[PDB]
Amino acid sequence: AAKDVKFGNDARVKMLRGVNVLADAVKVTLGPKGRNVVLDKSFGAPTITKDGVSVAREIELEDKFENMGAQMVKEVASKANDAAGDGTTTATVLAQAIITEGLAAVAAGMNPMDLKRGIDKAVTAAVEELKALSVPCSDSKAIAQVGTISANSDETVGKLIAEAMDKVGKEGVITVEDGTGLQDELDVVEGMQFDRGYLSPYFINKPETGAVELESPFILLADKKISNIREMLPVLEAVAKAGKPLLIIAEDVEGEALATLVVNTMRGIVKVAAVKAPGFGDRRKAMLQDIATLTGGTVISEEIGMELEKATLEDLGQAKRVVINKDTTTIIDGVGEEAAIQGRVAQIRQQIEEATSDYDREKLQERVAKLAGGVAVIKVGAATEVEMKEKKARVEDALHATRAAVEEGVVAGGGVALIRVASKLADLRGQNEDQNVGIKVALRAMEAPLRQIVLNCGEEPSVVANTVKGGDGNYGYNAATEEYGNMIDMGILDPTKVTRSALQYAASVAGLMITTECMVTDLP
Amino acid sequence: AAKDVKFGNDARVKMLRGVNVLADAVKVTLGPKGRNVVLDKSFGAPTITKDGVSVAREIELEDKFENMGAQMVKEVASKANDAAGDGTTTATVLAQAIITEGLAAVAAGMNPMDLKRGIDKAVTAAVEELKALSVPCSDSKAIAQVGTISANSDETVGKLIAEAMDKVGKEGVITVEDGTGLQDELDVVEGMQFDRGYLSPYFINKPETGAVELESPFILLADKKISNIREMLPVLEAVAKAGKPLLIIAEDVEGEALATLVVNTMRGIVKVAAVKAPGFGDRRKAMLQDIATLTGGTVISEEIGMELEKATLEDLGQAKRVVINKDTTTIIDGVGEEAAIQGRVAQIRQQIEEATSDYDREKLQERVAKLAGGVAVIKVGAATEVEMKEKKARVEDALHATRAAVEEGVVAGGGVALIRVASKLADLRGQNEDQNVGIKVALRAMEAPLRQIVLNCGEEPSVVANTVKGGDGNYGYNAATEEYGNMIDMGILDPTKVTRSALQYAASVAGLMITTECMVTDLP
Amino acid sequence: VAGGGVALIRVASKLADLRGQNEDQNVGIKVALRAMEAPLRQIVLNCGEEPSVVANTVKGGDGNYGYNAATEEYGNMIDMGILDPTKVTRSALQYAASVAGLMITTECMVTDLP
Amino acid sequence: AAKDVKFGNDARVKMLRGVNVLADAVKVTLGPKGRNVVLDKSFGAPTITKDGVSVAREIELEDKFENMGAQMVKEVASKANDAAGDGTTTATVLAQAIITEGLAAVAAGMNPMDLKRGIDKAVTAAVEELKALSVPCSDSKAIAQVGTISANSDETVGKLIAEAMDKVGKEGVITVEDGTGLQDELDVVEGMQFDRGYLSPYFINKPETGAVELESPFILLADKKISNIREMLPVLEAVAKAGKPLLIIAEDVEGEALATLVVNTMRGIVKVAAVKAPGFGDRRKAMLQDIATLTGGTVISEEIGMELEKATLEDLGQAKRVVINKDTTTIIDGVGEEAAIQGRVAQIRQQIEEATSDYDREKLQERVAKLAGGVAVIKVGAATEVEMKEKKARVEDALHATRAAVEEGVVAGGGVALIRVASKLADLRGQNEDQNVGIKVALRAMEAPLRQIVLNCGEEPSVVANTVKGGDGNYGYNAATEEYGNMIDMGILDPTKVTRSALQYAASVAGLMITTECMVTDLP
């Protein structure tokens, strides 16, 4: 198609304008005094929300260049929430601050590349100071406290998360499902989790979390790439008959088969979802067999001369639930008999001994950890379902937050960590003056979220900022109570992982935009 | 699609103009001297109505932002009518008053959140004062009186209702249906009512009542989430023969299945409605079986491996009638054997003995209450179908009003209760000045309905308001007769519940609009 | 009195308990008190410093303590030789309020046609 | 009249565009390879010129704001030529550089006042480095070299100027006239010069110099301020007979009288020009009397009761020539008797013995130096009238430059003094970073003239700039011969006074414009 090509200053102003729409929309929601955004729906009543992730999702602009800006920040910022379970909005206001100052500078005649290098130096430093400020969360006393705080002072939720983590370990797999009737339950079931996400959205049956959820599905395990639905049909009919869901695991699923499957389950014919088999090379075949043992299926490989058309319901594995992310798949309550599974574990566990290589040994260890590890399942009861769904939501958010803490610790929330960390870097320098301007740009940017929060409250951002900078450690401003003090003690905190991800991703995309000299889109 | 995004002042005035159209259209109908609204139809001659709910239903605006506004108040205000059987028009004029003043204040530079907090404080204060002002309706004399007043002073109607409540209790389930000839009938039948409403509008075949009404329908009881109508087809085609309607009670009806159900029943192919199964977890399955017994159907649960395709007409339950609200499902005259039903009752009642907890007990007592309780059916007699249909309608309204009265009592109608209550709160204060302005905003808005009624009467609203503020208790202005005095004595009253509801939902949606800083909609 | 507008903001900071006959009157009072911060906020603004912060710091101290905008230094304004005659500050405030009062109470304007 | 008022950023770009037209116009004339600018005249053929002053005089822009900018730099830059006899184009290109960069910085959010401070520091430091870099012009051999170089290498002009200064001293008054024939002449005559200029333009009959030149005029001396032309009329008519011009020396000539004089001398009858009496107070009356003695006139003062109405041709003074600048009046060959003049010298010289105060001693010394010192008249001869006029011009120019050189010395021309100095100041810092940017702005600005010159020569500006920055002292680029070397040795030089003046006035106006936040003009 004939394109429209814009260069330099213009490309930059269009982009700025697009992200300004995006950020100005999302940042009104920041903090406890945050405002509402109303999002129209063609059918039904409009949606009222304080959730900036939702708001971001809705933003698309008419002008193509402006939309490019908005969509760039939108995506890279999504990556923050994806990593730590939170921080997308923050990533966004940071991005907006850095880009505004950065562009100002570039247009003022400073070198885009030197500015980017300075920004990134400042960010690296900031992440280290962040490691310094972080308060560790390690014994389950801290664990339960953190979960509790994230649950909005529900101590039951803290007790719960901590019990789960002690049962399955801190790195162990934990699931949440609806409760049976007002008492919580906790059980370890046969299960596994690996890093492969859906091969396409539209498989998503749980739009809140953006995930795939299947109950008691059969699971198809085939070691080959599946490009054509011609091989699949008999197994698909056995699955149409047994009226159960189905999970496809292959070397990959592409093209004809992929489109036909998406179209098919979206039209409600034979509900199916597909993900890639984990890993590559020989360990791919092996892990495929591991999952087979866990779920009680048989791997179908062309290598042994097995064909997918002659495959039946019997060759398949099975489990009670599966949940699939953008990047993660979790298999819950697998049917495979205990003999097969623990004997397989013994095999691999002996392979750990016979290991001639450190790498190989560790790969085998990963495998036994997953297979033998099992899955923690929290069933949330409330007495009257409303209270249950609410609590359950609270439990899931708290869980993500607690995992982030368990990994990297917690820091003062409400953006005082960022403004703190930033207050310490004033002496930071680069290789030349442009680099230095880049550094100062980022430091000023780290003041943005706290200032937005303070603004939504009707207070003067510069004064609050001044007071917080004047103090030390985790000293900051509690926007909720309008009270200064120690932010951890006052129970206002973010996982260190969350703030780090927010700043890093923000700075990444801002750097990319600051260094963009040309844009290409289609003509209207 | 590409969006249009508005901020702050711009979006707020937009919203304001939208709710002003809705309210101004709706409030012309208020009071005894209320005016007519003419609603166009593509087919035939237009509708002339004094009913503000219908008017509300019709309002949709050309401007997307303005439409969002109107739709918001429409949605939250509709709820008062949902709860109390009345109060939606009131809620809307109340809301308009709160919104106009509130946004006015916001526009002056006051803190939106503080305005909100102050409004909510005045509303809490007010609901309490309403309980203070409230007059109990307890004995069946007063009950019959309230009924007679809601039927437009038809004592037959009062007599009938009081007789119904005496047969099934004040909390008991009561129904109204067409009569078999001139004279009324009253019968108690096996039946149940639980709080789950239609899973979608468009299921409504009776727009006067905002209800779904099905005669001699089949009932499908499934313990499953139903996502795919392919599962339904044998059952739906089987129900398409025998030419009877179908009620789906399941864990939920989602996506494809729901969409197809809506479409099919709206194109007249098979009349169908879907509702959520009551409760959650295990006791959900228990109640489902309760319903199954009541209707002589069979619950289809995946747990033992039953599939919906393998369901036949015989697995379906039946009743002479079902009625579905937004929040309610009521089943009338089930086919279930008296032996079966009574045996299930016996079982639950012994389960009550072994109960190791009060919680378990109260839940069971609720269940046997429903099952053993049955349903009162009032058949309205007339002589000439026209008179019957009319009287029936009046009986329904009176029924709803009387139930609202038995629950929370009655207070002086004509919007004078609200203004009385506001006069008692003149000293109410907040944490700061903006909070105080919010309070005064609410107190002043509470004068709006009365003031409107009086305007429609062609009288001077301020003078009447002033005179009413000057008196005490249930002293107020009777607009029909242009007479001041004791409003309860004059038979002009509202259930305390509907006035409460109107005020609360009004303040709710108003609070939300006052805190909206951004709106996102599609492009024209 | 202390110049650079700190006399007006001092004076204003002492009147926080001033109340009128009703709420609109109360609003009148706060409008005017808040207005008295305007000259220093402006002075500070032209200097490229943050008006709100300086204002804040000045209100916190007492007497003729204020901000010297020339030197960016806090202290005793009079001791720093920075002052206005009391008469000029009064006249500025009083006349300002006079015309402002008149404009606020103006309901109609008549001028010739273009 | 109603005004158009622009603020801030908008106003600044208006100014920027205005000085951009002026400068881009003037700066093409700069190199020895400088280009031509063509100036339309309504009657006859257009003017082809390389004189940037001439170009500047013509520039007036349609947009009132753009015009304000242009006129600002135009006026203060004119002040440079006025001080040193040269440097106006330089001042203008310098100003354009500083304004462009400075406003860039301001728009990027740097403090206007701090940028001004930084610029002003850099210039003060630079003027010092310029003084260090300066070469003295002291012995008359050096004086003759400077004159010769300024004369386009005519050793005759150097000879002339040196002989002239030797006749009258370094500070003595020197004038140039038409020669009476081939082979120049020099004579010292009775004459004087004091610093008072015309009281108004439009008195100018010599637009080339922008000066007043009157031949054999009458001189009026009044110790009064003249507000009304009625007192003047008999005197104006007395001057009207004998058909000679008239010089007014008074306390002042104001309002009606001055306007009427400008007007009358503009209609071509009664050619007259007016100036203030030199000095003020009592020393002014004394000095007036000195001029009276020199010219053989009589002071007319009201103190002794003399009135202008009774003044005749006899009271009027006389001289062979008078020349009046914007800032200077010089009177050449007065009719006063040698006795009168030398006797007045004796009066004052005896007053010097009696002085009990040093200040008075200095003032009297000033007066006898002026009186007894006389005026040098250089009469320039050549072969043909044309050659004579050409040479006369070369002599006038050379004299300006040589005077400037005797005062402050010479520095490397071709704009390399500026770029040299700038290279010496690279380490200079201010009180904060904004001040630093100010400093770098001015330093960068100092390269602009040389860069312009190299561009006009068709060579690469960055490259030449660089090579000159690499050497030391008076090392630079000769644009004419495209040869690098020692600029003074190659005979390419500017008086230190003109380069200094240029940089200072340029930075002056630039400083003002950068700190301009509001512009006010008339409506179109």
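Chain A residue numbers are taken from Swiss-Prot; in order, the displayed residues are 2-525.
Here the Cβ of each residue, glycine as well, is placed from N, Cα and C on the backbone.
Pulled from Swiss-Prot:
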type: BINDING; residues: A:30-33, A:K51, A:87-91, A:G415, A:479-481, A:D495; note: ATP binding site
type: MUTAGEN; residues: A:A2 to S; note: Complex stability is significantly decreased; when associated with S-76, same residues as in M.tuberculosis
type: MUTAGEN; residues: A:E76 to S; note: Complex stability is significantly decreased; when associated with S-2, same residues as in M.tuberculosis
type: MUTAGEN; residues: A:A109 to C; note: Forms inter-ring disulfide bonds. Prevents ring separation and leads to the formation of high amounts of symmetric GroEL:GroES2 complexes
type: MUTAGEN; residues: A:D398 to A; note: Can bind ATP with normal affinity, but is defective in ATPase activity. Binds non-native rhodanese, but cannot release the protein
type: MUTAGEN; residues: A:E461 to K; note: Temperature-sensitive lethal mutant. At nonpermissive temperature, the rate of general translation is reduced and a defined group of cytoplasmic proteins are translated but fail to reach native form
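Counting every protein chain shown, the Cβ of A:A2 (mutagenesis position) has 6 other Cβ atoms within 10 Å. For A:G415 (ATP binding site), applying a Cβ distance below 8 Å and a minimum sequence separation of six or more within one chain yields A:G32, A:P450, A:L451, A:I454, A:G477, A:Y478, A:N479, A:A480, A:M488, A:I493. Here the candidates are the mutagenesis positions A:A2, A:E76, A:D398, A:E461, and by Cα distance the one nearest A:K51 (ATP binding site) turns out to be A:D398. With a threshold of 8 Å between Cβ atoms, the recorded positions A:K51, A:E76, A:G88, A:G415, A:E461, A:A480 that neighbour chain C are A:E461. Ranked by Cα separation from A:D495 (ATP binding site), the mutagenesis positions A:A2, A:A109, A:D398, A:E461 are led by A:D398. Those recorded positions from the list A:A2, A:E76, A:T90, A:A109, A:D398, A:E461 that have a Cβ under 8 Å from chain D Cβ atoms: A:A109. The number of other CB atoms found within 10 A of the CB of A:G32 (ATP binding site), across every protein chain shown, is 22.
Taking Cβ-Cβ distances under 8 Å and a sequence gap of 6 or more within the same chain, the neighbours of A:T30 (ATP binding site) are A:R36, A:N37, A:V38, A:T50, A:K51, A:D52, A:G53, A:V56, A:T90.
Distance between Cα atoms for A:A2 (mutagenesis position) and A:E76 (mutagenesis position): 25 Å, as a whole number. Per-site Cβ counts within 10 Å over the recorded positions A:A109, A:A480 peak at A:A480. The closest partner of A:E461 (mutagenesis position) among the recorded positions, by CA position, is A:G88; the full candidate set was A:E76, A:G88, A:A109, A:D398.
The local packing around A:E76 (mutagenesis position), expressed as other Cβ atoms within 10 Å of its Cβ over all shown chains, amounts to 12. Around A:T90 (ATP binding site), a 10 Å sphere centred on its CB holds 25 further CB atoms from the protein chains shown. Secondary structure at A:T30 (ATP binding site), taken from DSSP and collapsed to helix, strand or coil, is helix. Taking CA atoms as the reference points, A:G88 (ATP binding site) and A:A109 (mutagenesis position) are 31 Å apart.
For A:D495 (ATP binding site), the Cβ neighbour count at a 10 Å cut-off comes to 27, with all displayed protein chains included. Across the structure, A:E76 (mutagenesis position) and A:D398 (mutagenesis position) are spaced 21 Å apart at their Cα atoms.
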